[PDB]
Amino acid sequence: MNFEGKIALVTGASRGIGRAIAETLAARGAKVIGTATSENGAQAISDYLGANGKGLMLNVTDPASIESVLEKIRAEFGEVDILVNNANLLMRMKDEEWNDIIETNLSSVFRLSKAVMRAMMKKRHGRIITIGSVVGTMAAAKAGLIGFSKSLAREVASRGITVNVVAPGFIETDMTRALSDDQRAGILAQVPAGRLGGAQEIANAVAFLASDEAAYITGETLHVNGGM
Amino acid sequence: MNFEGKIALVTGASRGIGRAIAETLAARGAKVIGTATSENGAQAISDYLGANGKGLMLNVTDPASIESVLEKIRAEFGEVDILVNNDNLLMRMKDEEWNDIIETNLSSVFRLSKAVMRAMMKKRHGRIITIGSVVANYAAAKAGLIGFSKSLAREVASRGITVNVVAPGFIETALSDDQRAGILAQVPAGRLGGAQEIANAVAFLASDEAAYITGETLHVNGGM
Amino acid sequence: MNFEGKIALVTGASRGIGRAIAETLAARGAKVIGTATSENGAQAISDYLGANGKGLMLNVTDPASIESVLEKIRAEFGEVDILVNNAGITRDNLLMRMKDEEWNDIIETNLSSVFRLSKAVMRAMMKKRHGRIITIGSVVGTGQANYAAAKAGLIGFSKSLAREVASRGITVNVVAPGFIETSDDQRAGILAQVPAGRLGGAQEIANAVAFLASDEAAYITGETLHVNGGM
Amino acid sequence: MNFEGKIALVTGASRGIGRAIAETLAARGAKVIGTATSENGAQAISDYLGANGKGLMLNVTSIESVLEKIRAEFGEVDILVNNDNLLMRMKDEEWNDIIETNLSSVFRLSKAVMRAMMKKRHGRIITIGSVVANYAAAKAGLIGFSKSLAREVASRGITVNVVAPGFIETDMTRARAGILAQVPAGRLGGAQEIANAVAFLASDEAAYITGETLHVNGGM
């Protein structure tokens, strides 16, 4: 219970890692706003957050949707103190697949971070944590994301804002449960720990970086992969 | 003269690093096609390349410009064997300027590499070298570029194509003694690098002498 | 008190980071054994740990000292569950000016010793299918080249060991502190190299160590956690 | 002949990578002194170097003796090129042997040749990493040492770099698809490919490259 009084915005909180993060921050006293791409999803999020938060529909690409969501949050809870971003053959993918991945996984983090920084710097306290993609098989967006975070971290560090990245490994999610046994085994073979990580393990790391315990940790990429 | 028979496409060959790279590859026997964002810039390139190449207009942002340039090069010289791809506070950038940077420094390398690969692979030989931006609003694109190259490198390594990145540091390209001193204080070497020094590194990676080097980022910055 | 029932061995717990780590683990329920190179040093540790632990003299350079200390701990508390290798205070110097004497002493104290200690405590960790080994990097001083080799070798050793013992429930990590509070014009020269604009507290390194030693970081291993304020 | 007038000391030049490096620098005009642990080794090296150099016996763990011999016959050294089980299984003995042979020796050699380089305000120190756990610390310590030394002597015109080879067809590799399956290039590298990289870093064309680890491993 070290987040009382803090407001956290967690994108993609429908399930898996996103939901574990939202429930963990909520269980530790934060008021949580989890987002989904549809209104039904948003309502599902509101149903599990109960009195500890609310779910809102958000399209991370649309700059209009971002402004809209932030306005609803300000009207009901206040300014966002914690932002948690939850997101083929490279010579055969179409320009669409390329732009979609850059837009969704890279540019959106830039637009959201930009939208919440003003309040954070004014209050001289803030946390921006981005969750990297979960290992699903045995790149430019992921690497660009880390480069952006290290750069932003340096820029806003003096104002009391930390910007970090949590890079999960082979974590137990729907996508990994939907893989075939041969596929799972191949990946698991690449994991020293010899087991898959739980969604809660990524959430524990996020909760740590979001707390006052890590005020001096910024521009860091924390890997939670059992040794991959 | 170890490039004899090879065709190299160097984007942004108007001056500085780009031109040093184009002149070095040409001096070592390659047929060089340097590009500029205008026909005027292109002619200037033709004039310094002479009998060793030609300058063409390339809008690395238009799929049609890319295809158009590659078609001209095929008619004249053949297939491309060597491809060489040549500020403000973050929270003060507008969506528009962030998009221009990603699209100009990241997506364009993806489009160009894609356009020249099929031929390289059929030929079982190729070189793709990207030059990083010469020293915060470029960090994302820059890091994405390196990530893209390492990933592409693994994908095409078995067909004899290497994909590398050369990351220059401070390169002489004016300032007051105080500004210059501030720069020198950041470089252990104590001087600025020359455009030719980046070109020497590129020439090395493009040669057969670097056939086993791929997915590497070669820093030429005096230990910065 | 999420460390209740766990025994932690913290080397170099006399002052600074080492002591903050020892007090933090103790405050969270662990039975702590902090070490010093002298007998008087160990007693000072014993005084501040009170009923939550004890201080023992240990010379990591001496394999006879290591087993001696581990025997005392096993006789009074039990098997070591958490091992924290705390680097001493570094006193900077230039590479091309350091003699075999210093070079050898830094390797021996900063690299080989971690190897010998980790080796000494691993079996008891494996039989329990649970263990934590955390090494603290040399804190950046006021140019720390003479510690650079040993530091990089240490990280390499940890990543490698992490990969070897991960399936047994043991995590091996490294915490790399930046500028820590331990003369104002020189002050500004240091601060200017830190984006956050301030020095870190010894407690901030201890918070990171406490996190990695807990059950919440069971899936974190072979990682180097930098606590340097963006430096 | 990019190296005309330069003197290069290459340790472990008996065969493989070491010899390829020695022959390449010699072929490009350098006066080369290759070393070995024995005399047949040193003599074997002098044989293949001919009028381009000489072989000397050198136990890197002797250094001042070798540097003195080179100093009397050729001059100061301008280019210096430095050339298995589970960890919980290692004994203190093996662990120390590895640290001395692969880490401390580079420190001692670099220290022995720096004064000269500094005085001449020009120098090259290249260390070849281990070809492909018990060597994990020495290798990583080596890179850390090089980056640190590189910053220290950069203003004096000396560059310190590391070349990290991947699976290079040697004698071990002669005895497979298992390691090949690890490398994207689908083939093993040649000893000459590591030598080309070393030759490049040792030349004037690489004066602004320092503290860098150049991997030559086929995308591995």
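Residue numbering in chain D adheres to Swiss-Prot, whereby the residues present occupy positions 1-61, 65-86, 92-140, 149-191, 197-241 in order.
Determination method: X-ray crystallography, 2.6 Å.
Keep in mind that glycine also has a Cβ here, set from the backbone N, Cα and C atoms.
Some features that Swiss-Prot has for this protein:
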BINDING   D:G12, D:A13, D:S14, D:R15, D:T37, D:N59, D:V60, D:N86, D:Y151, D:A152, D:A153, D:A154, D:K155, D:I184  NADP(+) binding site
BINDING   D:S138  substrate binding site
MUTAGEN   D:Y151 to F  Defect in the affinity for NADPH
ACT_SITE  D:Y151  active site, proton acceptor
MUTAGEN   D:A154 to T  Decreases in the thermolability of the reductase; when associated with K-233
MUTAGEN   D:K155 to A  Defect in the affinity for NADPH
MUTAGEN   D:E233 to K  Decreases in the thermolability of the reductase; when associated with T-154
BINDING   D:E233, D:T234  Ca(2+) 3 binding site
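The recorded positions shown are D:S138, D:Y151, D:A154, D:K155, D:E233; of these, the one with its CA atom nearest the CA of D:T37 (NADP(+) binding site) is D:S138. Within 10 Å of its Cβ, the residue among the binding-site residues D:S14, D:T234 with the fewest other Cβ atoms is D:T234. The recorded positions listed here (D:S138, D:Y151, D:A154, D:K155, D:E233, D:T234) include no residue with a Cα within 10 A of the Cα of D:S14 (NADP(+) binding site). Each of the mutagenesis positions D:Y151, D:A154, D:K155, D:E233 was checked for a CB under 8 angstroms from a CB of chain B; the ones meeting this are D:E233. Taking Cα separation as the measure, D:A154 (mutagenesis position) is nearest to D:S138 of the recorded positions D:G12, D:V60, D:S138, D:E233, D:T234. The shortest Cα-Cα distance from D:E233 (mutagenesis position) to any of the recorded positions (D:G12, D:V60, D:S138, D:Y151, D:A153) is found for D:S138. For the recorded positions D:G12, D:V60, D:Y151, D:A153, D:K155, D:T234, a Cα-Cα cutoff of 10 angstroms around the residue listed as 'substrate binding site' retains D:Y151, D:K155. Taking every pair among D:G12, D:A13, D:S14, D:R15, D:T37, D:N59, D:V60, D:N86, D:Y151, D:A152, D:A153, D:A154, D:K155, D:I184, the residues listed as contacting NADP(+), the largest Cα to Cα separation comes to 26 Å. D:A191 and D:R197 bracket a stretch of 5 residues that the deposited model omits, and the distance between their Cα atoms is 8 Å. 5 residues between D:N86 and D:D92 have no modelled coordinates; the flanking Cα atoms are 18 Å apart. One thing to note is that 8 residues go unmodelled from D:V140 to D:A149, and the Cα atoms at each side are 10 Å apart.
D:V60 (NADP(+) binding site) falls within neither a helix nor a strand when secondary structure is assigned with DSSP, and so counts as coil.
In the deposited model, 3 residues between D:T61 and D:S65 are missing, and the Cα-Cα distance across the gap is 8 Å. Counting every protein chain shown, the Cβ of D:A153 (NADP(+) binding site) has 32 other Cβ atoms within 10 Å. Cα-Cα distance from D:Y151 (mutagenesis position) to D:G12 (NADP(+) binding site): 18 Å (rounded to the nearest whole number). The subset of binding-site residues D:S14, D:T37, D:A153 lying near chain C, with Cβ atoms under 8 Å apart, consists of D:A153. Sequence-distant neighbours of D:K155 (mutagenesis position): residues of the same chain at least 6 apart with a C-beta under 8 Å from its C-beta are D:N110, D:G137, D:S138.
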